[PDB]
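What follows is a short report on a single structure.
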Amino acid sequence: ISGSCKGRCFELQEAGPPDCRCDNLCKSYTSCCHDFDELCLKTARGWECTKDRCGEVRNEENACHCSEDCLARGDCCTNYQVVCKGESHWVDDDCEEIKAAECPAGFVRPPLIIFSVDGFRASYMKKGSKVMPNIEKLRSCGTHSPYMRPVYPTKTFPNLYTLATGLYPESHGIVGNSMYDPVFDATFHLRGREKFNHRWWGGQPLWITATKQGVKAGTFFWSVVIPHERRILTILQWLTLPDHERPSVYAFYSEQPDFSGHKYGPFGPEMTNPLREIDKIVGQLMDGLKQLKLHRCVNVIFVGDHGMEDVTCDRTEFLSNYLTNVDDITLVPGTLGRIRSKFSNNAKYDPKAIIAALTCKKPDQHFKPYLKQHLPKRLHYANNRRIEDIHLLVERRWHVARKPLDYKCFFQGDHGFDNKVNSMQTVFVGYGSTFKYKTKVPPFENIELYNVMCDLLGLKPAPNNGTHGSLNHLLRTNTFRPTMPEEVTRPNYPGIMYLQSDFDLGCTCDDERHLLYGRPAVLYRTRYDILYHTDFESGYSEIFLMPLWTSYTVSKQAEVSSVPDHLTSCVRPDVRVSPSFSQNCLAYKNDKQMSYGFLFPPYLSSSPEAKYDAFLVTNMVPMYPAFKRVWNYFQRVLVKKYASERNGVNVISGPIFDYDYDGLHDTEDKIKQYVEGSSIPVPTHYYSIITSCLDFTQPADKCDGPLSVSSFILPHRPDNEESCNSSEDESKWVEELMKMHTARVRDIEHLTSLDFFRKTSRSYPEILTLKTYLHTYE
Ligand SMILES: *[C@@H]1O[C@H](CO)[C@@H](O[C@@H]2O[C@H](CO)[C@@H](O[C@@H]3O[C@H](CO)[C@@H](O)[C@H](O)[C@@H]3O)[C@H](O)[C@H]2NC(C)=O)[C@H](O)[C@H]1NC(C)=O
Ligand SMILES: CC(C)CCC[C@@H](C)[C@H]1CC[C@H]2[C@@H]3[C@H](O)C=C4C[C@@H](O)CC[C@]4(C)[C@H]3CC[C@]12C
Ligand SMILES: CCCCCCCC/C=C/CCCCCCCC(=O)OC[C@@H](O)COP(=O)(O)O
Ligand SMILES: [Ca+2]
Ligand SMILES: [Ca+2]
Ligand SMILES: [Zn+2]
């Protein structure tokens, strides 16, 4: 019978054009039939059976049933067997390893149930089985990490879609809870019907990837009035559908503990209550799965999207204290700041004046302004038209707003800060057939889970920003095996081919062991030369006229010499490299804005004789004088420091060209600044990979087991306006700037189209785990 919801409640073939709908999203579209809340959302007698309800006569108006025939109809309360058939709650069963998916007949695959909780800070898991018995046993039985790193901004909507796509917000388009698309000339918001339009959403989410490859998904979404218990009973009821109508992947999301976390903060005593109610819902799901004889078949992912931080209104910075006029600008306020012009036609609006008026203007300033290209590359922002040119990175525990008027304490917790902040770290737990038994894994970013979930359903994942294989150690059996990217350009090994008289670069001068993990593979068409020296090895690009990488090893005992005062302006030609593909000092001395540095520092030479190799023209790179304060401190103080703390370090350094701020290696046509009157391109960033042995008892060049690595992508900027303390000695701000721009080896690989750690004696999945490690310093 058409026109009403009986026989169709939460049907997985929902559609507005035909009839009124009865699915779990009819509320959000305001299109439910008149009998939806009467038939599909029954709430009589609650969600728990009792001793007296055992074997009752079927009353169809009850919320859930405790009759005898409910197991066949597939709509018992989740505690039916526990209270009526003497069974035990799943949380009380001992932890028994699942060596193989024990599934009842009919299941092509272990079902995947995604359980998402908003605002579940990683600190919450320290409450134990006293508050959350079901969650802690999922964590101890299955696979878990100390925390999971979200994406920036650490907000629900960008993170929930990132979890479903594996892409950064810059690529899937959901760059914030609120955003303005200038092409649409429209505003995206949390509340409202604008979010329902498909134009805002890029990438390919998990449910679309499953649908396209013949794996039914159903409906991932739940209208907010549908209670959590009804959402669980709906999922369990779907699990009893016939074979070719039963979805394989399911998703539950909960708005707690985000709501209570905002009202009371992450450490409020009121936080205990919602975390009990969340574990109750987890208990209902696992009780129902055991009741369905699926507790040893289903895969369950308990995941969060963002943490929570203590934020009060008394800690809100106001732009009206900084800018002469705030009426000409529109600001996205809160734990992050995005500033654009309020008027289409306003030529009196200039970003350089606003950025300057916001740059180190007050002591104890709790925000920092950035052009989006100058944000730390680990954030992977910028590359989207919905991302404004002016971004304010807000200090943790603080807010920023335009005026005090747009501000009228209502809240005690908030989120959205840098994704490396401790309070923003969230949780991940994997329990089920394919997940490992009682295993802890290192922290990882949520961009990597999309590959795992498709692997759990046999789906080929759409292109994403996870490094497929870096999470292979999460599963019991992996169908996917990573492929080392094959080398595109083979290197040249040039000997001495020229005489020093062949060179007229206008340059003066008054006169294995260093490649520990194999050479980097060049993954694009170019021409470069391998150059061996006593102290360092480098792959010199003949196209960019500078090395793409330079590798050298500093022992724990290595001494730091100094350039003699008569050799400080010494640059020598490389007789192995043609003068046609060499840099020249006349370019640098005629460029009044640019100086030069060295990828291998002459301060770390093993001998004055070998020091002349450091002054080769093939070891030099264009560097602004203000950046040379940062580069020279890193090479002369910090590398020796790192080699002392870590029993030697292997340093791989090189330039990065990303003028279009898309995170990918630029080709020749995208470089927008050269050395004046030259063909020497100006790098936008400089990277370094500092590798040691995880077992510090062994030196870096004699390491047997896993490695310890840390990387940075220092922005090559002509001023130090980013560091407000740059007036003082380099021991008071440089290390802080580098900690801000920490990076994964993976991010350097994207920005240079290179591949590191190819001959390591470790398994490639373990290496893929290393290349995704982010040293957060927190
Ligand atoms: C994160 O992953 C996404 C998706 O893999 C990456 O974005 C993709 O970037 C590539 C390279 O720029 C784009 O490919 C190109 O497509 C154009 C047509 O638009 C055409 O010239 C070629 O087919 C070329 O391959 C691709 O369209 C784009 N896709 C999406 C969905 O964004 C992104 O670069 C990754 N981020 C990082 C930091 O690696
Ligand atoms: C409970 C409501 C208030 C929350 C609104 C839910 C909203 C986030 C969901 C509901 C419908 C979803 C879209 C739909 O599933 C189809 C796809 C196709 C895919 O290629 C891109 C994403 C998209 C458009 C979904 C986006 C998220 C939606 C709007
Ligand atoms: C497949 C992995 C994802 C698991 C399934 C989640 C659904 C897929 C994600 C879709 C992107 C849009 C989110 C869906 C609705 C979000 C429901 C929700 O809970 O929103 C609450 C959020 O406003 C409040 O948090 P904040 O304002 O950021 O503090
Ligand atoms: Ca680029
Ligand atoms: Ca300064
Ligand atoms: Zn949330």
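The residues of chain A that appear here are 55-460, 462-463, 469-571, 594-860 by Swiss-Prot count, in order.
Determination method: X-ray crystallography, 2.4 Å.
Positions of Cβ are set from backbone N, Cα and C atoms, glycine also.
Taken straight from Swiss-Prot:
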MUTAGEN   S170 to E  Reduces lysophospholipase activity by about 70%
MUTAGEN   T210 to A  Loss of lysophospholipase activity and ability to hydrolyze sphingosylphosphorylcholine
BINDING   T210, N231, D312, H475  1-(9Z-octadecenoyl)-sn-glycero-3-phosphate binding site
BINDING   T210, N231, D312, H475  1-hexadecanoyl-sn-glycero-3-phosphate binding site
BINDING   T210, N231, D312, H475  1-tetradecanoyl-sn-glycerol 3-phosphate binding site
MUTAGEN   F211 to Y  Reduces lysophospholipase activity by about 70%
MUTAGEN   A218 to V  Reduces lysophospholipase activity by about 50%
MUTAGEN   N231 to A  Strongly reduced lysophospholipase activity
MUTAGEN   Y307 to Q  Reduces lysophospholipase activity by about 70%
BINDING   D312, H316, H475  Zn(2+) 2 binding site
MUTAGEN   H316 to Q  Loss of ability to hydrolyze sphingosylphosphorylcholine
MUTAGEN   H360 to Q  Loss of ability to hydrolyze sphingosylphosphorylcholine
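Sitting within 8 Å of the Cβ centre of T210, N231, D312, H475, and not among those site residues for 1-tetradecanoyl-sn-glycerol 3-phosphate, are the Cβ atoms of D172, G173, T208, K209, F211, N213, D359, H360, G476. Candidates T210, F211, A218, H316, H360 (mutagenesis positions) were compared with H475 (1-(9Z-octadecenoyl)-sn-glycero-3-phosphate binding site); those inside 10 Å Cα-Cα are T210, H316, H360.
Across the 5-residue gap left unmodelled in the deposited entry, the distance from the Cα of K463 to the Cα of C469 comes to 9 Å. Among the mutagenesis positions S170, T210, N231, the residue whose Cβ has the fewest other Cβ atoms within 10 Å is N231. Counting Cβ atoms from all protein chains shown, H475 (1-(9Z-octadecenoyl)-sn-glycero-3-phosphate binding site) has 30 others lying within 10 Å of its own Cβ. Around the Cβ of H360 (mutagenesis position), a 10 Å sphere holds 29 further Cβ atoms from the protein chains shown. Taking only the Cα positions, the spacing between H316 (mutagenesis position) and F211 (mutagenesis position) is 16 angstrom. Using a 10 Å Cα-Cα cut-off around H360 (mutagenesis position), the mutagenesis positions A218, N231, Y307 reduce to an empty set. Within the set of mutagenesis positions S170, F211, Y307, the entry lying nearest in space to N231 (mutagenesis position) is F211 (CA atoms). The secondary structure of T210 (mutagenesis position), as reduced to three states from DSSP, is helical.
Taking the recorded positions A218, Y307, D312 in turn, the residue surrounded by the fewest other Cβ atoms inside 10 Å of its Cβ turns out to be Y307.
In terms of C-alpha distance, the listed recorded positions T210, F211, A218, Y307, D312 place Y307 closest to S170 (mutagenesis position). Proximity of the recorded positions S170, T210, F211, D312, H475 to ligand 6, judged by a Cβ distance under 6 angstroms to any of its atoms, singles out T210, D312 in sequence order. Same-chain residues that are not part of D312, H316, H475 yet have a Cβ within 8 Å of the Cβ center of the Zn(2+) 2 site turn out to be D172, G173, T210, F313, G315, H360, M362, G473, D474. Note: the Cα of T210 (mutagenesis position) and the Cα of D312 (1-(9Z-octadecenoyl)-sn-glycero-3-phosphate binding site) are spaced 9 Å from each other. DSSP assigns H475 (1-(9Z-octadecenoyl)-sn-glycero-3-phosphate binding site) to coil, not to a helix or a strand.
Cβ neighbour count for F211 (mutagenesis position): 21 (other Cβ atoms within 10 Å of its Cβ, all protein chains included).
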